[PDB]
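Trainee: Structure in structure tokens, see below.
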Amino acid sequence: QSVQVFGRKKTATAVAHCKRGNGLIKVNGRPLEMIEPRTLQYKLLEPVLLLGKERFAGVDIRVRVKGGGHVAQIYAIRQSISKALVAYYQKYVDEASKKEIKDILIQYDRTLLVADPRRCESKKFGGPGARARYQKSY
Amino acid sequence: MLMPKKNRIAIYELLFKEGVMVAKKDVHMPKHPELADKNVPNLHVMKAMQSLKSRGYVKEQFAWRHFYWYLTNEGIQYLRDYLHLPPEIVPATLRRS
Amino acid sequence: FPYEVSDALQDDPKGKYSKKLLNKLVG
Amino acid sequence: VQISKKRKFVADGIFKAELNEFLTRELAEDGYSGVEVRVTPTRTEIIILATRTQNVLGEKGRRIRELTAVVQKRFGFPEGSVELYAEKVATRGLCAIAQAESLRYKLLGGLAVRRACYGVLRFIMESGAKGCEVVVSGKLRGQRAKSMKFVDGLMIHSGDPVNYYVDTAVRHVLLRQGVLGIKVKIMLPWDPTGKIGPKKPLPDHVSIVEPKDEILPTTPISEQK
RNA sequence: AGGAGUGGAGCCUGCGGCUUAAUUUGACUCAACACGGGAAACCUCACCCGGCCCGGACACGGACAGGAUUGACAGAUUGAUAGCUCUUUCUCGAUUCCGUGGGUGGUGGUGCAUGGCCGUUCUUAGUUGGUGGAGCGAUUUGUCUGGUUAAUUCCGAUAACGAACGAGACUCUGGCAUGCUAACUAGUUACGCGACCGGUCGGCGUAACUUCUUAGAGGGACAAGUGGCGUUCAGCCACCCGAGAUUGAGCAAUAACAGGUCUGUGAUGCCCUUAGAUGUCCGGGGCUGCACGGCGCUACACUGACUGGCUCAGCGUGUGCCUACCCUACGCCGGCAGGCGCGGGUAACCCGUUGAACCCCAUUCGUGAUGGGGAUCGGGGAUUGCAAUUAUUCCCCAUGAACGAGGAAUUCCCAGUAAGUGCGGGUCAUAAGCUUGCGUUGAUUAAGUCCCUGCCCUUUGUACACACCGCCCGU
């Protein structure tokens, strides 16, 4: 089964392997419900279980995102959930269901999926850092 | 420091049979692997070559810490007629065509 | 046109030799 | 034994620098323009690009042979494993090194600075370049030093298209007073080997290629055969 | 407007003071001073000093056939391999002090004789012809009233029209790709493994792969847009089919400097003459004779704790070709610097899944001298390198000189910046509290100004042109 949507936030290394079963996300051996940060749990568990627990029983996904940093794998798991659901319901249900699930996943997130090329910036000679110099001139 | 004559004669013979000498030589150390078997201090060779240039018989070029000499007919004739080394030895600067 | 005196003048238009170069350029 | 890849690249670079400097010092009387180097398994071929071939090969091919020796004995190649040839570059005025050498030679013969510079600029204009500037810096007249330059045509000073569109050469000429520096900079035309003409698309600069417009027949009736 | 800062409450060097030299060789600053990639125990610019030398081995004034060219060495040969106290004194040993030319070593001048290469004016937007116009002329117009851009950027106006350099475009670089008829380093559709509610086929190797990784090769999407302001133009400010709406650097013009470099140079003008010659020998040693109002450091505190939490976020070096001197995993000496041994690595293949924070934070915070030092010398035992004496020694141990961001005055700073921390590379036989790069980090911003210090344009004044550090007047 190929959906080809992935989940990728920042530079975390992720895998989305799809084959029918329950939708579970494994993070450091900790599944989706019991998560590694242990402090952002509700913000990730709210969208799926309040609508149904068998909701993820459609296609199992090996999601083994070796993410370091809480902002890294947190919200990457929800990126993966939304992307996998939208692609599965796109390719393998019908167009009208595509439209409605896309509407609910877009009221989930208006436009923040993909970013611009930027990261920590380079250092220049003549100073200790990117934009800083040596002793001051008052 | 030692000043011999037959070591310089051997150096002259190798120069004639080659055109240039291939032996790295250091003033500080008596022996270098390339310098060996031709045990004459670098200083001797370059001082003799500076005296030769002050006299003038040979051609030369310099590049990136290296000498590149050229022995013409004048130097061949001079090494022929001074050291009475007969022309049974043929110079190596005219090989092939 | 002679260029040697022209260059000598153009190097220093008010030098010690300016008068002679300008005079040589006239004729 | 074998060394690492980055070290082999650095070593071939230093070898090329050695070779270029050596052939500029040695072949400074013929008129030296450049070198090309090609590699096949254990066969390395070097070509000296110069304006005068009948003068660089020498009598019975002496110098061209002798060079091999001073390569073989220096670079450490195995015996008989180095080959080198001689061809003449198609043009001369488009190589900044060649014209810098020419200006250096003219100032070596006592020809005056301004007339020599005028000659080289006129040559470059007649060569096909759309711009050249040459600077002679140092003592030309008097104890103090003048920097005198002539520029004609066009010349970009900034941006990337100054590496693949401008050729620059810096050389020195000795004198009873001191050293004179010669800087020659040349613009190149659009298409390779000195603007042969349009070829397979490799765009590099802005151009407005205007073809011939379509023409309609004046006669009311059309062509009859 | 603030944050971090500072000869104050540690560490590295550049002046506050100098005559057994002890340090300033480049300074009119901000264009000297952790700068000469200049961390000198190598012989450092020798430096200061009982330093065996000749490093005249450029051919021609005297020139012998021994210029006189060692010593671990018993107070008489008074330093670890300097017979430099005393006619002692030797297993290669004949080897001269110089007139036609930058020669002893070419790091010694003149960088105001120069080149080249840099720095600065230059971080700003300026600069120049040709033809034409104005003026006797120097010169001017073009190069501008204005709108108004980061911008001589562009609309436009127009005695100017056409052009040239710079700016932009350009190049490299950055939280963007469901094609790489793409990959043993990275998981994998249907094989052959397989408890378990189509997987150890990444443990032969999926010939389709690809999603992360290769930022490794081929791509597009600020206007098939909206609102408002503006001459409805050039443009600017906010957003309703919507990944992308100022990344950071490189290059960087004309004209200039008596800016720096002759101590980078086989890039070079103008030179010296005669004995422990700047090159070998200097146990000891050069700024170190120094008190955080020149880079890199202390938060009087839940934003902070020692792994009950990491399937991690992440530059770039590394061995023998001259040349022995590289990176190191793993065992033992071990509860450890350091030593031994087979092993891997010319490198996405080995160091290595580089120990680049420990988010619940399993010694565990009430009026916080006392986790925000522990104002550092005792201890298994202390180095692949002669010299570690102000220095690569090394794995680590109770409150105690500071107390809430410590002002005379200062070659800092606005979207992963400031500031913590650390890790690399250059230097590196030994070594970085130096420099150059690399990592987890943001905005409701101040979407400002010309009051300081400066720069640019226009008008204007000038007795200035060596150009206000000017000229100049008088006792």
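Residues displayed in chain D correspond, in order, to Swiss-Prot positions 3-227.
Structure determined by electron microscopy, 2.8 Å.
Placement of Cβ uses the backbone N, Cα and C atoms for every residue, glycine included.
Found this in Swiss-Prot, in case it helps:
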type: MUTAGEN; residues: D:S6 to A; note: No effect on phosphorylation by CDK1. Greatly reduced phosphorylation by PRKCD. Abolishes phosphorylation by PRKCD; when associated with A-221
type: MUTAGEN; residues: D:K18 to R; note: No effect on sumoylation. Abolishes sumoylation; when associated with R-214 and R-230
type: DOMAIN; residues: D:21-92; note: domain 'KH type-2'
type: MUTAGEN; residues: D:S35 to A; note: No effect on phosphorylation by PRKCD
type: MUTAGEN; residues: D:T42 to D; note: Phosphomimetic mutant which is detected exclusively in the nucleus
type: MUTAGEN; residues: D:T42 to A; note: Abolishes phosphorylation by MAPK and translocation to the nucleus following exposure of cells to hydrogen peroxide. No effect on phosphorylation by CDK1 or PRKCD
type: MUTAGEN; residues: D:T70 to A; note: No effect on phosphorylation by PRKCD. Abolishes phosphorylation by PKB
type: MUTAGEN; residues: D:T70 to D, E or R; note: Abolishes phosphorylation by PKB
type: MUTAGEN; residues: D:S139 to A; note: No effect on phosphorylation by PRKCD
type: MUTAGEN; residues: D:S149 to A; note: No effect on phosphorylation by PRKCD
type: MUTAGEN; residues: D:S209 to A; note: Reduced phosphorylation by IKKB
type: MUTAGEN; residues: D:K214 to R; note: No effect on sumoylation. Abolishes sumoylation; when associated with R-18 and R-230. Abolished ubiquitination by RNF10 in response to ribosome stalling and deubiquitination by USP10
type: MUTAGEN; residues: D:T221 to A; note: No effect on phosphorylation by MAPK. Significantly reduces phosphorylation by CDK1 and nuclear accumulation. Greatly reduced phosphorylation by PRKCD. Abolishes phosphorylation by PRKCD; when associated with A-6
type: MUTAGEN; residues: D:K227 to R; note: Does not affect ubiquitination in response to ribosome stalling
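Looking at the shown structure, can you explain where the listed features end up?
Mentor: Counting Cβ atoms from all protein chains shown, D:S6 (mutagenesis position) has 8 others lying within 10 Å of its own Cβ.
For D:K18 (mutagenesis position), the same-chain residues 6+ apart in sequence whose C-beta sits under 8 angstroms from its C-beta are D:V37, D:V39.
Here the domain 'KH type-2' (D:21-92) has, by DSSP, the following mix of helix, strand and coil residues: 29 helix, 24 strand, 19 coil.
Packing around D:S35 (mutagenesis position) is summarised by its Cβ count: 25 other Cβ atoms lie within 10 angstroms of its Cβ, all protein chains included.
Within the same chain, no residue at least 6 positions away from D:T42 (mutagenesis position) has a Cβ under 8 Å from its Cβ.
The Cβ of D:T70 (mutagenesis position) lies under 8 Å from the Cβ of D:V84, D:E85, D:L86, each of which sits 6+ residues away along the same chain.
Less than 8 angstroms from the CB of D:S139 (mutagenesis position) sit D:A147, D:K148, D:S149, D:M150, D:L182, D:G183, D:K185, each of them six or more residues away in the same chain.
All protein chains shown were included, and the count of other CB atoms within 10 Å of the CB of D:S209 (mutagenesis position) stands at 10.
Other Cβ atoms within 10 Å of the Cβ of D:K214 (mutagenesis position) number 5 in total over all chains.
D:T221 (mutagenesis position) carries neither a helix nor a strand DSSP state and counts as coil. Cβ-based neighbour count (10 Å, all protein chains) for D:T221 (mutagenesis position) stands at 7.
According to its DSSP assignment, D:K227 (mutagenesis position) is coil. For D:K227 (mutagenesis position), applying a Cβ distance below 8 Å and a minimum sequence separation of six or more within one chain yields no residues.
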Trainee: Translate the DSSP assignment of D:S149 (mutagenesis position) into the three-state scheme.
Mentor: strand
Trainee: Based on Cα coordinates, which of the following mutagenesis positions are within 10 Å of D:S35 (mutagenesis position): D:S6, D:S209, D:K214, D:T221?
Mentor: none
Trainee: In Å, rounded, how far does the Cα of D:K214 (mutagenesis position) sit from the Cα of D:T221 (mutagenesis position)?
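Mentor: That comes out at 21 Å between the alpha carbons.
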